[PDB]
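Colleague: Quick one: this structure, given as structure tokens, is what I'll be asking you about.
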Amino acid sequence: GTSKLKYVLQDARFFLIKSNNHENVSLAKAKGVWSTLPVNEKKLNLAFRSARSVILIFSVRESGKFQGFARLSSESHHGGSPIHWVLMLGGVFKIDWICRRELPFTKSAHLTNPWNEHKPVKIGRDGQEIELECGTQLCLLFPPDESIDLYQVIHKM
């Protein structure tokens, strides 16, 4: 079903995450964590206090796809175990994955982002915010990830 998904996405905020390599997105998927440059870190922290859900939509550059999307479960924090990213970085955000499946850019060509000059939503710097309705429709385009139970995610909202 898509109903619990739509519930999680209600009045969420959305941010485009651009990764230069698959290694980091695979690490994020396995450990449920993300880290970013401080300009994006501050923006994500602000949004985390501002909305019921803050959704990160990941795309590896030159891959022609999105690799999934996740919901912030924490503000950034420092001092934990060091993640061996393939690389100045900010704190670590804890994330809950909502969909770990891919979506090719060819399937999102009809979605434009008003907060990036209405360019196709695939286009944007790392950290680009995606407007509410564009971001919702983008997440609904991903194939269902039947391995995730959103009941757990809903309780954190």
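Start at 1 and count along the chain as shown; that gives each residue its number.
Positions of Cβ are set from backbone N, Cα and C atoms, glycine also.
Just lifted these from Swiss-Prot, have a look:
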MUTAGEN   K18 to L (Swiss-Prot position 361)  Does not affect ability to influence alternative splice site selection
BINDING   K18, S19, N20, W34, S35, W85, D126  RNA binding site
MUTAGEN   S19 to A (Swiss-Prot position 362)  Does not affect ability to influence alternative splice site selection
MUTAGEN   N24 to D (Swiss-Prot position 367)  Abolished binding to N6-methyladenosine (m6A)-containing RNAs
MUTAGEN   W34 to D (Swiss-Prot position 377)  Abolishes RNA-binding and ability to influence alternative splice site selection
MUTAGEN   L37 to T (Swiss-Prot position 380)  Reduced binding to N6-methyladenosine (m6A)-containing RNAs
MUTAGEN   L44 to E (Swiss-Prot position 387)  Does not affect ability to influence alternative splice site selection
MUTAGEN   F66 to D (Swiss-Prot position 409)  Abolishes RNA-binding and ability to influence alternative splice site selection
MUTAGEN   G68 to I (Swiss-Prot position 411)  Abolishes RNA-binding and ability to influence alternative splice site selection
MUTAGEN   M88 to A (Swiss-Prot position 438)  Reduced binding to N6-methyladenosine (m6A)-containing RNAs
MUTAGEN   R125 to A (Swiss-Prot position 475)  Reduced binding affinity for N6-methyladenosine (m6A)-containing RNAs by 100-fold
MUTAGEN   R125 to F (Swiss-Prot position 475)  Reduced binding affinity for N6-methyladenosine (m6A)-containing RNAs by 9-fold
Colleague: Could you tell me the C-alpha distance between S19 (mutagenesis position) and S35 (RNA binding site) in angstrom, no decimals?
Modeller: 11
Colleague: Where's the emptiest Cβ shell within 10 Å among the recorded positions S19, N20?
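Modeller: The recorded positions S19, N20 were compared, and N20 has the fewest Cβ atoms within 10 Å.
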Colleague: Pop the Cα-Cα gap between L37 (mutagenesis position) and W85 (RNA binding site) into the table, whole Å please.
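Modeller: So the Cα of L37 (mutagenesis position) lies 13 Å away from that of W85 (RNA binding site).
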Colleague: Of the binding-site residues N20, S35, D126, which one has its Cα closest to the Cα of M88 (mutagenesis position)?
Modeller: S35
Colleague: Within its own chain, what residues at least 6 apart in sequence put their Cβ under 8 Å from the Cβ of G68 (mutagenesis position), listed in sequence order?
Modeller: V25, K29, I57, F58, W97, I98, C99, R100, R101, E102, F142, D145
Colleague: What other residues of this chain sit with their CB within 8 A of the center of the CB atoms of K18, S19, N20, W34, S35, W85, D126, the recorded RNA site?
Modeller: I17, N24, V25, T36
